[PDB]
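S.K.: Pasting a structure here, questions to come.
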Amino acid sequence: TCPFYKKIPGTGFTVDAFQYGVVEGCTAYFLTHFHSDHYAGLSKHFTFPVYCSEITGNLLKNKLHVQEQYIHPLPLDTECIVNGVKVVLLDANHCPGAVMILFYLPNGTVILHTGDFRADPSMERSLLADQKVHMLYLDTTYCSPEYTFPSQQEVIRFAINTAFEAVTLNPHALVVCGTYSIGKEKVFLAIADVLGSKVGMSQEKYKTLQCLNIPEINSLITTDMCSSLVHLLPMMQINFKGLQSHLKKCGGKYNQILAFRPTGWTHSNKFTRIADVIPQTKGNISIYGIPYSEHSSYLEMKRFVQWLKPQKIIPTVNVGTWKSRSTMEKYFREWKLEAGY
Ligand code: NI
């Protein structure tokens, strides 16, 4: 049974609610982005209307084989009428094709569902600037002040400089980057660009990347691993055993691996600056964990909500424990008292 925080009151609509079977009363199913916790349940046998971005729609059709007749892509930043209700999709600054959804209820209520997002001051100048929001369905993944991490730009600066140094010292070093879903593509694309290489990867991963409308992509990626000195591998293989085994396969072309694991937040964030990050090393293999986040830090979250001034907040993440829920509710009230709404 579908939980309440995936239902939009006063509509026939659900958000990210594909694993509950046929939801009673649902005339349109929205999908914010193509991450498995959110799409869980979609397949070629789904026969209800799915509303999403163009990029999400490319992925539904090519990766999950959803039939074309049930996929309804919408342009961003554009007022659209769905089953008699005005909606707008906004960029969520999450993974490619990820959106927030503004719903303009027939009774005059305005609702924002963030999906998964990384808040940014640029959102304060989208179509959100123009009206009041009564209810906010909020990605609270990192809603506690211990969650700090650097900008995405500082993280990519670290990665490019690290990769370029290592390979210039040893032209026989291979760079490897971990992946398990879409998102975080700037990591491997930025490093390949500084090295003058294409990124090499499996046919399944190449297929996924070809659905993402990234400019000039045929110029940046390839399935010919032999022509590439930046390889992508599944995240599970980014360990000393898995990397050793990969290096065997490269036929003595390389004698060192430098590897990157983009994580979310990790507790080494509470002590160490990005500049000071060091790898784990065994022999001719080094692994860097880099805190490249596609979710709001606590401060970024707080700034967005204090700017938006919603009347009511409904968390969509960390909702399963009473201690989590109580913690989040305390921060929401602080924010409201400090800002005066
Ligand atoms: Ni996500």
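Chain A is numbered as in Swiss-Prot; the shown residues are, in order, 700-1040.
Header says: X-ray crystallography, 1.5 Å.
Any Cβ shown, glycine's included, is placed from N, Cα and C.
Among the mutagenesis experiments that Swiss-Prot reports, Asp838 to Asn is described with the note: Impaired nuclear focus formation, reduced interaction with PIAS and increased sensitivity to cisplatin. For the published mutagenesis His994 to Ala, Swiss-Prot gives the following note: Impaired nuclear focus formation, reduced interaction with PIAS and increased sensitivity to cisplatin.
Neighbours and distances for these, please.
M.R.: Mapped onto three states, the DSSP output places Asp838 (mutagenesis position) in coil.
Around the Cβ of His994 (mutagenesis position), the number of neighbouring Cβ atoms within 10 Å comes to 22.
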S.K.: Does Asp838 (mutagenesis position) have same-chain partners at least 6 apart in sequence with Cβ under 8 Å from its own Cβ, and which are they?
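M.R.: Counting only residues 6 or more apart in sequence, the Cβ neighbours of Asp838 (mutagenesis position) under 8 Å are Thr813, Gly814, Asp815, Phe816, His994, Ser995, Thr1015, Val1016.
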